Every structure is written in C-alpha cells, then in structure tokens.
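Working notes, beginning with the structure itself.
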Amino acid sequence: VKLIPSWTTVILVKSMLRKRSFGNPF
Amino acid sequence: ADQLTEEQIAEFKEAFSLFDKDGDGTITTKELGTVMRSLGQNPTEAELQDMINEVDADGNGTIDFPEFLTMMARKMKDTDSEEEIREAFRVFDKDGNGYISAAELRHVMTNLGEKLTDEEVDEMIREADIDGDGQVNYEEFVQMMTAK
Ligand SMILES: [Ca+2]
Ligand SMILES: [Ca+2]
Ligand SMILES: [Ca+2]
Ligand SMILES: [Ca+2]
C-alpha cells in the first residue's frame, strides 16, 4: 500500500519534465 | 552544458512556481491539492496539511521559494533517497504494468504544466531505452539516477 506522493516526489517527476533527456542530477 | 549555479536555481524556481498557481510566494493546501488532484489522485485534507507541514520549517503552514531550495536538501539523507524514485516512477507507470510509454509521460507532462511535443517525447524515451524495447522500465529509471 502507498500514501500519496511525498514532496520531493512531485518535484522528481516535474524535474524530469526538463527538455528531452532522462534522469536527474539532484 | 554543465549544471552551474544558475541552471539549478532556475529549475527549482520552476517547480516552486508550478505549485504557486497564483504566484503569491506561498504554497497553500488548496494549491498543492490541485496538483495532487490533477496527476490522477486524491489528497486528504488531513494528509495534505501534514504534507505541506513537513517542508514548512518555519511553522506557518505555507511553502516559500527559499523553503524550496532548503527542502530538496533535507530529503536527500536516508528517509527519502531511493524511495523517492519509486514514487516518481509510479507517476509515469500509472497503470503499474512494469514499463513506461511516451503516452504515460505525456499525461504527467500536462499534469505538471509543460507538455513536450511528440518527436521529443519519442526521443526522450528512446534515449533511455538502453535495451531498445520502445518503452522505459524500472531499471533504466534507476540506473540513470544511480550512476551519478
Ligand atoms: Ca500561492
Ligand atoms: Ca513557510
Ligand atoms: Ca505503463
Ligand atoms: Ca528501455
């Protein structure tokens, strides 16, 4: 079972929406 | 080119703006709630407040631009390092079949704001398909975040 996406999470998918690459440096 | 001192900040400023729908410099429970309700889920009034209360280090109940630059640095410790990737994945694999498709990514795109075109979205997944399966899997989504 899960419990909604945490904070840094929503930031993980949005950060992925950068340009045309994949993976986050963070 | 190379992550500099401005390229990084600009990235966070974008995320801090995505939540601040109005752009007043303070994320409320409704704002973030709208984002959690657009991705395709349903945040709980109680959990939501408890969620925006985690980053809220001031104790006011609202997130701020500075709180952002300071929130992504408090989760990269141990209680949220490898579990945050599995979550970002779920967003892409809404169906939870064990793979991602340019379609699932196109959905998340408009759910956050920008909606990459098609060729780009197609190439974005082709560059990650280290195996060339027409879609991205879990190993890739991770092998790309584990190898620095
Ligand atoms: Ca606001
Ligand atoms: Ca605050
Ligand atoms: Ca899928
Ligand atoms: Ca692949």
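Following Swiss-Prot, chain A residues are numbered 438-463, in order.
Header entry for method reads solution NMR.
Note that Cβ sites are derived from N, Cα and C of the backbone, with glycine treated the same way.
What Swiss-Prot records for this protein:
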type: MUTAGEN; residues: A:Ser458 to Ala; note: Decrease in phosphorylation and partial inhibition by PKA. Almost loss of inhibition by PKA; when associated with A-108
type: MUTAGEN; residues: A:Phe459 to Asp; note: Loss of binding to Ca(2+)/calmodulin
type: MUTAGEN; residues: A:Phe463 to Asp; note: Loss of binding to Ca(2+)/calmodulin
Contacting mutagenesis positions for ligand 1, chosen from A:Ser458, A:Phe459, A:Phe463 when the Cβ sits under 6 angstroms of any of its atoms: none
Secondary structure of A:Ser458 (mutagenesis position) (DSSP, helix/strand/coil): coil
In three-state DSSP terms, the structure that A:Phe463 (mutagenesis position) belongs to: coil
C-beta crowding around A:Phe459 (mutagenesis position), within 10 angstroms: 19
Close in space, distant in sequence - A:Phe463 (mutagenesis position), Cβ under 8 Å, 6 or more apart: A:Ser452
Local Cβ density at A:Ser458 (mutagenesis position) - other Cβ atoms counted within 10 Å: 12
